[PDB]
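K.L.:
After the structure tokens below, expect a handful of questions from me.
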Amino acid sequence: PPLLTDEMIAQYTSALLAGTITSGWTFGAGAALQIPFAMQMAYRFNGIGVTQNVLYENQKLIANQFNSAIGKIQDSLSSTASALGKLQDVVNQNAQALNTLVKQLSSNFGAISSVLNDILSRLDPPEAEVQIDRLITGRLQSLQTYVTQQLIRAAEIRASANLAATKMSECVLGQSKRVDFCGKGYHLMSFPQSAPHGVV
Amino acid sequence: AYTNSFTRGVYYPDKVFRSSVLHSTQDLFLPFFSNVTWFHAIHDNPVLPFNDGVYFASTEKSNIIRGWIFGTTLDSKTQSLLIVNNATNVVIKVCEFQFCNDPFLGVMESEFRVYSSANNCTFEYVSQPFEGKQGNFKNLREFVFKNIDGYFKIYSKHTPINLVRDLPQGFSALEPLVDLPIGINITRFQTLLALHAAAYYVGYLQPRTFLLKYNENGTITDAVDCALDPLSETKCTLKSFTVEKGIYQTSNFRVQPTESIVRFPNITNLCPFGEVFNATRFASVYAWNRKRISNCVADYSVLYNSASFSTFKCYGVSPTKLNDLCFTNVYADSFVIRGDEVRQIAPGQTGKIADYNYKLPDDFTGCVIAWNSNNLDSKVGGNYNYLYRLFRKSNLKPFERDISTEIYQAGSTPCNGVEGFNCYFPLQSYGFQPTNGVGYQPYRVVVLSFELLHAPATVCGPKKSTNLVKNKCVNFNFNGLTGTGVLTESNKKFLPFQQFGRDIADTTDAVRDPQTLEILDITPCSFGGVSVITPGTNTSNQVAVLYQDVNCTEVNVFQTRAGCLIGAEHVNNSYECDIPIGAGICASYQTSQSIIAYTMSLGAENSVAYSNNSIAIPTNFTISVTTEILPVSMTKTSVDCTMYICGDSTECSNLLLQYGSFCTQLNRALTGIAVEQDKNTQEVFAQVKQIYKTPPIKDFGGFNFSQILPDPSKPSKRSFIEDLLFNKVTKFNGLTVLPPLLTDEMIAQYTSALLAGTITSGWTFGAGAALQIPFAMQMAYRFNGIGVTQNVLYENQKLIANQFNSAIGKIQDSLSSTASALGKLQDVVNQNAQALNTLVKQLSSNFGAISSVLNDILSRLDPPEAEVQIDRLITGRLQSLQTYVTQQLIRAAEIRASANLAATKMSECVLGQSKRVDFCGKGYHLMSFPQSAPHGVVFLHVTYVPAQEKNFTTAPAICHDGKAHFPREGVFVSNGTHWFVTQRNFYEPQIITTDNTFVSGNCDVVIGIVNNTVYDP
Amino acid sequence: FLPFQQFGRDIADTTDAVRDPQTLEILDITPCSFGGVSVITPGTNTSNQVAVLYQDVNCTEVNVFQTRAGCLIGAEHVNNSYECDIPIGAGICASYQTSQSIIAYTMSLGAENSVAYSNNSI
Amino acid sequence: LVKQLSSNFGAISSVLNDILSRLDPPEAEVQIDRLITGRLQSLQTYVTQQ
Ligand SMILES: *[C@@H]1O[C@H](CO)[C@@H](O[C@@H]2O[C@H](CO)[C@@H](O)[C@H](O)[C@H]2NC(C)=O)[C@H](O)[C@H]1NC(C)=O
Ligand SMILES: *[C@@H]1O[C@H](CO)[C@@H](O[C@@H]2O[C@H](CO)[C@@H](O)[C@H](O)[C@H]2NC(C)=O)[C@H](O)[C@H]1NC(C)=O
Ligand SMILES: *[C@@H]1O[C@H](CO)[C@@H](O[C@@H]2O[C@H](CO)[C@@H](O)[C@H](O)[C@H]2NC(C)=O)[C@H](O)[C@H]1NC(C)=O
Ligand SMILES: *[C@@H]1O[C@H](CO)[C@@H](O[C@@H]2O[C@H](CO)[C@@H](O)[C@H](O)[C@H]2NC(C)=O)[C@H](O)[C@H]1NC(C)=O
Ligand SMILES: *[C@@H]1O[C@H](CO)[C@@H](O[C@@H]2O[C@H](CO)[C@@H](O)[C@H](O)[C@H]2NC(C)=O)[C@H](O)[C@H]1NC(C)=O
Ligand SMILES: *[C@@H]1O[C@H](CO)[C@@H](O)[C@H](O)[C@H]1NC(C)=O
Ligand SMILES: *[C@@H]1O[C@H](CO)[C@@H](O)[C@H](O)[C@H]1NC(C)=O
Ligand SMILES: *[C@@H]1O[C@H](CO)[C@@H](O)[C@H](O)[C@H]1NC(C)=O
Ligand SMILES: *[C@@H]1O[C@H](CO)[C@@H](O)[C@H](O)[C@H]1NC(C)=O
Ligand SMILES: *[C@@H]1O[C@H](CO)[C@@H](O)[C@H](O)[C@H]1NC(C)=O
Ligand SMILES: *[C@@H]1O[C@H](CO)[C@@H](O)[C@H](O)[C@H]1NC(C)=O
Ligand SMILES: *[C@@H]1O[C@H](CO)[C@@H](O)[C@H](O)[C@H]1NC(C)=O
Ligand SMILES: *[C@@H]1O[C@H](CO)[C@@H](O)[C@H](O)[C@H]1NC(C)=O
Ligand SMILES: *[C@@H]1O[C@H](CO)[C@@H](O)[C@H](O)[C@H]1NC(C)=O
Ligand SMILES: *[C@@H]1O[C@H](CO)[C@@H](O)[C@H](O)[C@H]1NC(C)=O
Ligand SMILES: *[C@@H]1O[C@H](CO)[C@@H](O)[C@H](O)[C@H]1NC(C)=O
Ligand SMILES: *[C@@H]1O[C@H](CO)[C@@H](O)[C@H](O)[C@H]1NC(C)=O
Ligand SMILES: *[C@@H]1O[C@H](CO)[C@@H](O)[C@H](O)[C@H]1NC(C)=O
Ligand SMILES: *[C@@H]1O[C@H](CO)[C@@H](O)[C@H](O)[C@H]1NC(C)=O
Ligand SMILES: *[C@@H]1O[C@H](CO)[C@@H](O)[C@H](O)[C@H]1NC(C)=O
């Protein structure tokens, strides 16, 4: 099992959202300092070279556009399964890797039979160890292949996790000046959401 | 009665010197803390059984205990070892002897019970010539007596004592003294007492694995009984007598079967073997008979044991393990051949019969049965009724009966009506006569072809079935198909023709019982990993055991989603995670003290006092210093594949050449790694074009850098902190280590240059030339870069310098006292060291060979057989290197990524100032300082952290003359009576003026605007 | 060694020492010196002169310059530092310089420079 | 990878067709199995490096 259950992850994302919403970026550096959300947005606008008065004069429009955009996100996630393909493939790759490994137990690898107990029950030791050695070599090689693939895939996941942590820190906890690091456009804020074996 | 064996019974297992090493060995040792029977000399000593070895010990002050008797019957029928120490002559005898009901010697001997017989003696040895009081003992004499294949090994240790008590506690190893080359079947033994205190102990040895600690003198000083308890198992797994705090996976729990289940179809028919082996006439090889035997009980023990067959050779099956297998059908191919033709009837064989009259499959799984027939098929003057075929225009497929008698065409001439040149008949016959040679007598051969249980079986051996027991782990056998698991009822509706079920993975899921047609699911019995949760041995020897993914109903006790955890107390209170278990559960050693398990806390619960018109603005700040440790490089290696695999052996090397480029691709891959380690180091540290140095006068505005700057008084110009770091982080098999290109001095010089640049020129030396600037002014820019006006620094410069200096002192105290601070770098060193040790250990492996040492193979076997054993070693050692190299390439990729990150930080934190949140520590980044470390870099990140906040009333805008005023910088705040404008990150209230705010629009659009006045200077 | 001990072992299980069966003294067995051999050369478009580095051995069994990378034979030891060209290890690099010959030297880390720091000068 | 096809891996010959044309199946599969093991290991090495 994972060390952190889904409930604990949800609680962590809840804490991050409440901090982001009520204290902006201040909770990242130190203490969470409460601030009105509209004023937080004013800073977020100033950070992109847009004077804060634009937000206040158009605050109703901005809130309506945000709420509509969120509704569209919900409609997309509720109807297009391929949206999460990036995470589903990871699950599939691991599931496929284990199924292949299991299938290797059915292979003979040159032996008279893939089932070891039928070998032991049929041959006396002096001839049986040769057939067993063939199965040991094949199954050991199969595990080594699996483990190597898992180490490489793990390196890929680690790189992705490091990227996700970087985004969390420089987008959710702060405000990003890195172009297209946190989506197309001038970044204002980001919100984390948990997902199976990943973050959204 | 009984006493507790206090770690006694440890002897040197062999005659090899070892030192400063923990060696794991399996041998016959006395189990730790076991019960040993306590016998007394006063008030008649019984005979005890001998059972795979005896531990014997006695305590003496006057040599009351003088001998031993070992054997089985002690009645002159077998050899019995007799050892007597009569203060003058140590005597060892293996003569046969008739002993008295209670043998003893009086105090020199005064009575005749020493022995009564001297017959059939095979060995004698006598050593050189050389009271009855009671009290505390003076001499403890411990012995081990064991019999292995033919050597009777006696180990012992004598030690002075001044004590009466039973088996003193402490540790002492027993050296070998005697090895008697005689194989005596010993089942019982007796001791010999001197009669005019002096007790002795008898324990028994068991095959256990022990971990023995050899000191610098090669003396065994301690030991771990690897099966005593989970903690000892942990110690064995880590090959250490000290266990760090954490959870280790040490073993696997597996439920064992209780009983076997043998099930077979309830058929009572017997197989007609007599009608095949005992027949009046066998068929000819051109027209051999094939009887199918099915739906019967085949007793193959009778045919095998009968002393009438000339040969009984089985392929595919073993001739003995034939009763516990069953077949869908068995076929008996029966025919007569010439004795000399027996060699041709075999899979893979050729000859005039193998190709023309009887061809076998090359995957045949049957038996070749033969006996001579000189007194049955042979007739006087030659029996001419057995026909063979010596010519054919084509080769038989396996199991073909070529009955056709067509005129063989040796050429293109017309035949089939012609028996002239190149038209001859292929059928020829034998003349079996009682006077012909052995190779020419008739033999009756029957080959029994057996297929495997690929489908339902009908012909099973003569063994009765048993009843079936459900819902228990059993060893089952259904129609010859065997396995282990719990047999349960199922609701899987098999069709009448279906006998077996399968899972997605092709495993057996369920079977139909051949006697009562119900479907039984087979679920393999519960198993899982076993992990030991323990605080470090510097705290407590109490452990908890986690049985992974099983219920605790077959093994206080706490059931968790990780498995059932035994030994840990369940605590309702949450805490920070210490030793993780899984599924939200962690364990720790807390309050006497005991191991507890709990749901982990995720942090303190806190709420934010949010409202639409209240802002918290910091009034004070703290300068913090954090330490970030990154790997940059790993020890570079190069392996000579030939010397490793084929050390100083030309023949092995010559065999290695048959593998092509396998060596050079490994040498190349490791070279590539070694090169990139220098690239990584160069990229991280050599980012400065010049070597900068600080002035002799450290006038840095009150900032004390003496603990990060080079110390001119040291033998290596490293900083104090660097010296602390270096004091915390700690070859003839073709394995070498290359030096790094950049020595530690050069790295220190690079970090010195970076520090002097950072201190004296800020970030300007990174972009171009190093432009000198006062440090306080540099800090002013660093403060401006985080939205804090530079006047804050100057007004609080003394405070800031004192906080910085104190933070540095704390860094020094931490690095000087907490070793785990550098764990991130130490693990890298350990991973590389461990990887090489494993590689070296692989040289000791046999990989199926008769011996792991190649020179002993070469010196013992002639080449024609030796290359096979060598090829096995080459394959194993080559695979081991490939595993090592792959792991190194992956680890190198990890190190490269870390080095790239470190270089990125160097550039965007040390050389510049970082806007990336939490990239260079928590807080608003000001500056960073590099420090070198073994195979890595340490960054000291200096951050500004807001502290001491107050609740202020705020507003997004102020209306004045109907115009809406917004802050240029800062926010509008009110202390309850007056409105001020102030910077976001530091409370510094200013009067609201037209030079602080700007006007846009009017006061009717913006939500939360308040009425006030804006002062016009 | 104790009287019953005949062979010694290292941490790696290799034979470390033996007791001579005729005269009971303990002899350490150290496998004879070996190591990789590397060739340091400028490109063949410049010169056919090379230097040979015998890795991690002393040059007492094989001008001659002993370094911490091994004993380097054929390269002249130069007191003057320069920028690294062909790296050897342990701070030593080699290059083809001035007739011309192969030289070995401690690498320069860059020009030495000081910053004219003071509390009131920018 | 291509060069590995020229290796014997313990076989009497690296070229498979000469094995098949020279030995009857009952002995030829052993030599072929040696070549299969060597060539399969070579591919696995290549793929891991890739
Ligand atoms: C060692 O000696 C014991 C006698 O104590 C042998 O045990 C006997 O074995 C035979 C079997 O041939 C039985 O008939 C006897 O009844 C056994 N004796 C007792 C007292 O039970 C044992 O077989 C001997 N082993 C060897 C290898 O010689
Ligand atoms: C800001 O905090 C610092 C400490 O973090 C304060 O300095 C301390 O002031 C008290 C006075 O009450 C002294 O007794 C301490 O010795 C000071 N410590 C240090 C390290 O200087 C500072 O006064 C605070 N400033 C404000 C305005 O509250
Ligand atoms: C910078 O801090 C160091 C301590 O880390 C100071 O060195 C100490 O100075 C005091 C005098 O005030 C001596 O009594 C200590 O023995 C010194 N310790 C060491 C380890 O040198 C150093 O003086 C400080 N620099 C300045 C300019 O004050
Ligand atoms: C809010 O800040 C103002 C500005 O300092 C405070 O007004 C001053 O109060 C002190 C004593 O209360 C007087 O001596 C000053 O003359 C006042 N300044 C002016 C310009 O009149 C005000 O009291 C503060 N309010 C609270 C609740 O602390
Ligand atoms: C701030 O001042 C303006 C003008 O002095 C106030 O506007 C008046 O508000 C009252 C009550 O809502 C209306 O009846 C008047 O017609 C408004 N006059 C104008 C010119 O708009 C405003 O309400 C004041 N705001 C506060 C919070 O006191
Ligand atoms: C030792 O013997 C006593 C009595 O026979 C028994 O109660 C005790 O459990 C035994 N100890 C062990 C470890 O078996
Ligand atoms: C000890 O026993 C041996 C056994 O024969 C005997 O020869 C010897 O004389 C004895 N020594 C005495 C009685 O001092
Ligand atoms: C062994 O002792 C017995 C004792 O009766 C004797 O008859 C026999 O001849 C002796 N020798 C052998 C070889 O059994
Ligand atoms: C063992 O080591 C100690 C180390 O102090 C040394 O004094 C002693 O002579 C050595 N030999 C023996 C037999 O103790
Ligand atoms: C014999 O086999 C039949 C076949 O189903 C079974 O019904 C019967 O009970 C069996 N008899 C015994 C004694 O097991
Ligand atoms: C065949 O005959 C021999 C001798 O007459 C006998 O020993 C053997 O058991 C018989 N075969 C069978 C299957 O009974
Ligand atoms: C760890 O062990 C050492 C030596 O046994 C001891 O000095 C030290 O205090 C121990 N640490 C703790 C935390 O008990
Ligand atoms: C574990 O055993 C208990 C005891 O009978 C049982 O009630 C429970 O269902 C079992 N399985 C679990 C907890 O998954
Ligand atoms: C823990 O909480 C449970 C509530 O179900 C309670 O029954 C139990 O007694 C509590 N234990 C302790 C030690 O407080
Ligand atoms: C701010 O006000 C809220 C509610 O009045 C209070 O809970 C909180 O502690 C206050 N914060 C400070 C720093 O006084
Ligand atoms: C939010 O602000 C409005 C005026 O801008 C005020 O009426 C309302 O009460 C405020 N919210 C709360 C919770 O007081
Ligand atoms: C014979 O062996 C003994 C045993 O140590 C030794 O002392 C003696 O020198 C040897 N003799 C010769 C001639 O080597
Ligand atoms: C390299 O060789 C080419 C052709 O041999 C020549 O034209 C070129 O000048 C050479 N370069 C140097 C630097 O000598
Ligand atoms: C190398 O050889 C010299 C020449 O005798 C010797 O002095 C030195 O100690 C040896 N070992 C080294 C340099 O490590
Ligand atoms: C190099 O410096 C050393 C100083 O130990 C000196 O003896 C030697 O002659 C110098 N060589 C040259 C070429 O300057």
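Here Swiss-Prot sets the residue numbers for chain A, with the shown residues being 862-1061 in order.
We read in the header that electron microscopy, 3.3 Å was used to get this structure.
Heads up, the Cβ atoms here are built off N, Cα and C, so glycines get one too.
Heads up, here are the entries from Swiss-Prot:
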| type | residues | note |
| --- | --- | --- |
| VARIANT | A:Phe888 to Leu | In strain: Eta/B.1.525 |
| VARIANT | A:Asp950 to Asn | In strain: Delta/B.1.617.2, Mu/B.1.621 |
| VARIANT | A:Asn969 to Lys | In strain: Omicron/BA.1, Omicron/BA.2, Omicron/BA.2.12.1, Omicron/BA.2.75, Omicron/BA.4, Omicron/BA.5, Omicron/BQ.1.1, Omicron/XBB.1.5, Omicron/EG.5.1 |
| VARIANT | A:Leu981 to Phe | In strain: Omicron/BA.1 |
| VARIANT | A:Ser982 to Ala | In strain: Alpha/B.1.1.7 |
| VARIANT | A:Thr1027 to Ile | In strain: Gamma/P.1 |
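Can you tell me where each of these features sits in the structure?
P.N.:
Take the CB of A:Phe888 (variant position) and look out to 10 A: across all protein chains shown you find 20 other CB atoms.
Counted within 10 Å of its Cβ, the other Cβ atoms near A:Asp950 (variant position) come to 11, all protein chains included.
A:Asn969 (variant position) carries neither a helix nor a strand DSSP state and counts as coil.
In the three-state DSSP scheme, A:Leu981 (variant position) falls into the helix class.
Taking Cβ-Cβ distances under 8 Å and a sequence separation of 6 or more, A:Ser982 (variant position) has no neighbours in its chain.
Under the three-state DSSP scheme, A:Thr1027 (variant position) falls in the helix class.
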K.L.:
Can you name the residues of this chain that are 6 or more positions from A:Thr1027 (variant position) yet have a C-beta less than 8 Å from its C-beta?
P.N.:
none
K.L.:
Spatially speaking, which of the variant positions A:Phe888, A:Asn969, A:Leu981 is closest to A:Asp950 (variant position)? Use C-alpha to C-alpha, please.
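P.N.:
Smallest Cα separation from A:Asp950 (variant position) among A:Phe888, A:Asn969, A:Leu981: A:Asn969.
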K.L.:
Do me a favour and check the Cα-Cα span between A:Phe888 (variant position) and A:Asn969 (variant position); whole Å is fine.
P.N.:
60
K.L.:
Name, in order along the sequence, the variant positions among A:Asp950, A:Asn969, A:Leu981, A:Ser982 with a Cβ closer than 8 Å to any chain B Cβ.
P.N.:
A:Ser982
K.L.:
Need the DSSP three-state call for A:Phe888 (variant position) to compare against my parser.
P.N.:
helix
K.L.:
Cβ-Cβ under 8 Å from A:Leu981 (variant position), same chain, 6 or more residues apart: which ones?
P.N.:
A:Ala989, A:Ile993
K.L.:
With Cβ-Cβ distance below 8 Å and at least 6 positions apart along the chain, what are the contacts of A:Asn969 (variant position)? List them in sequence order.
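P.N.:
Set apart from A:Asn969 (variant position) by at least 6 residues yet with Cβ under 8 Å, we have A:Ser975, A:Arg995, A:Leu996.
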